[PDB]
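Report on the structure given below.
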Amino acid sequence: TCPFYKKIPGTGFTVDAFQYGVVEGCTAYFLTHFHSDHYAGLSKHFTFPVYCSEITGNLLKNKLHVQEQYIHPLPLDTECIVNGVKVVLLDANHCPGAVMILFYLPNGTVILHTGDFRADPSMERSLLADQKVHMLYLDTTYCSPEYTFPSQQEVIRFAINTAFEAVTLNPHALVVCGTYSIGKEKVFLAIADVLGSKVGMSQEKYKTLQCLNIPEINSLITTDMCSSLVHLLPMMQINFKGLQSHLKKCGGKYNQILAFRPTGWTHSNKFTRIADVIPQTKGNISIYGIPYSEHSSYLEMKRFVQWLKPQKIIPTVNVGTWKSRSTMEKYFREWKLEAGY
Ligand code: NI
């Protein structure tokens, strides 16, 4: 049945709640972002209003064939009225089109639902700063102190310099990057840019990227693999078998592959600096796991909450075991006592 952490009290609203059929009493279904665990259930046969960003609305229309009359896109940073309730969508610093939602309940309670986010100090100067938030529905993906990772900037720097060096030493080397969803476009776009190439990909992926309002995208991507030295493949194919096979498909244009797997966290991070990342190598194939995250580190999350000072926290991730729930509640209490709210 729809779980309680997907319902917004005192409204008729749910958030990311499309896999439970008709939710009794729901007048509006919000979708934070276009990732499958969140949209699971939508299709062309859905006949209730869906509230979302413009980018998420392009993907609903074009990839899932949801009918236009049921897509209600909202502008960011703008007070809107939905079924008599004031809402605002804020940028979540997750994947393209991903938002956080502020609800202003008629009784004066204010609720922020973060969707999936990577907390950043820039959020401390959005419309969030203008009033108090009483309840926080929080993306707790990495809510444990072992989860450290570098800035997105430092990771992209690593990747750019690695690729540029490899291709300049060997002009017959191909670069491959894995993907299974939207997000992390900076990885493959930044590499293509330094190498003076477009990124080549399947028609299904090209279609997905054309929904995203990326500036000058027609200048950066293509479906012509032959003219490109940066290829995107499904993440599943990012292994020695998958890449040897792909290399055979290129017809002796290339004699070496350098491949990137943007993973979230991997326990090499407890010890290893970004400077000290090494690849797995077999033959003329090398694979780099790089820690490009679009979720909050533990410290980033803690800082955001200690700034926001909410009265109640409701986790939305890692809620399925008692030991996870109990651990998170402990961190919440630590943060609250250290900061004094
Ligand atoms: Ni997500």
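In order, the residues displayed for chain A correspond to 700-1040 in Swiss-Prot numbering, which applies throughout.
Method on record in the header is X-ray crystallography, 1.8 Å.
Including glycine, each Cβ sits where the backbone N, Cα and C put it.
Looking at Swiss-Prot, the entry for mutagenesis of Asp838 to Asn says: Impaired nuclear focus formation, reduced interaction with PIAS and increased sensitivity to cisplatin. Under its mutagenesis annotations, Swiss-Prot gives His994 to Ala the following note: Impaired nuclear focus formation, reduced interaction with PIAS and increased sensitivity to cisplatin.
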Pairwise CA distance, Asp838 (mutagenesis position) versus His994 (mutagenesis position), rounded so that it is a whole Å: 8
For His994 (mutagenesis position), nearby residues of its own chain (Cβ under 8 Å, 6 or more apart in sequence): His793, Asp815, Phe816, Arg817, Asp838, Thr840, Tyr841, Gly963
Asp838 (mutagenesis position): tally of other CB atoms within 10 A of its CB: 24
